[PDB]
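Here is the structure we will look at, set down as structure tokens.
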Amino acid sequence: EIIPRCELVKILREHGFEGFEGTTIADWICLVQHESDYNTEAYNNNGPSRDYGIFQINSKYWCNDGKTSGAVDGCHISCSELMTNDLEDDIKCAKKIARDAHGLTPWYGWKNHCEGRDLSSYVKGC
Ligand SMILES: [Cl-]
Ligand SMILES: [Cl-]
Ligand SMILES: [Cl-]
Ligand SMILES: [Cl-]
């Protein structure tokens, strides 16, 4: 399903995302827009790894999909748990990734389309 922008804003605010590892709500909204386009079932199969769900979490380092060579399962979850309408597993796993990296550099979509920009538009009007 698609999680509307302002719904996602409220979900992340009510989960303590503002200030989390120095990040902002706008950072995460812009991240989602450029990674999954707000789709809980977003999916990219790059070949050596697959990315799952609203935060495009990676089967090489963070979730087990049973079909990625050279993998570790840093979030100790099946990737299929990141393809559901329930964002709890996504939130827990994304927080662990961002805590590991002390920020959002794991997400190229955020580096390329968000970092160092005016992100007002992502968080206004809710
Ligand atoms: Cl909730
Ligand atoms: Cl807040
Ligand atoms: Cl960051
Ligand atoms: Cl708001």
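Residues 20-145, in that order, are what chain A shows, numbered as in Swiss-Prot.
Using N, Cα and C of the backbone, Cβ positions are placed for all residues, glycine too.
Swiss-Prot annotations:
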{"type": "DOMAIN", "residues": "20-145", "note": "domain 'C-type lysozyme'"}
{"type": "VARIANT", "residues": "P23 to S", "note": "In 50% of the molecules"}
{"type": "ACT_SITE", "residues": "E54", "note": "active site"}
{"type": "ACT_SITE", "residues": "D70", "note": "active site"}
If you draw a 10 Å sphere around the Cβ of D70 (active site), how many other Cβ atoms fall inside it, taking every protein chain shown into account?
22
Which same-chain residues, if any, lie at least 6 apart from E54 (active site) yet have Cβ under 8 Å of it:
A61, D70, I73, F74, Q75, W126, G128, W129
Which of the three DSSP states, helix, strand or coil, fits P23 (variant position)?
coil
Once the chains shown are all counted, how many other Cβ atoms turn up within 10 Å of the Cβ of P23 (variant position)?
11
Three-class DSSP secondary structure - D70 (active site):
strand
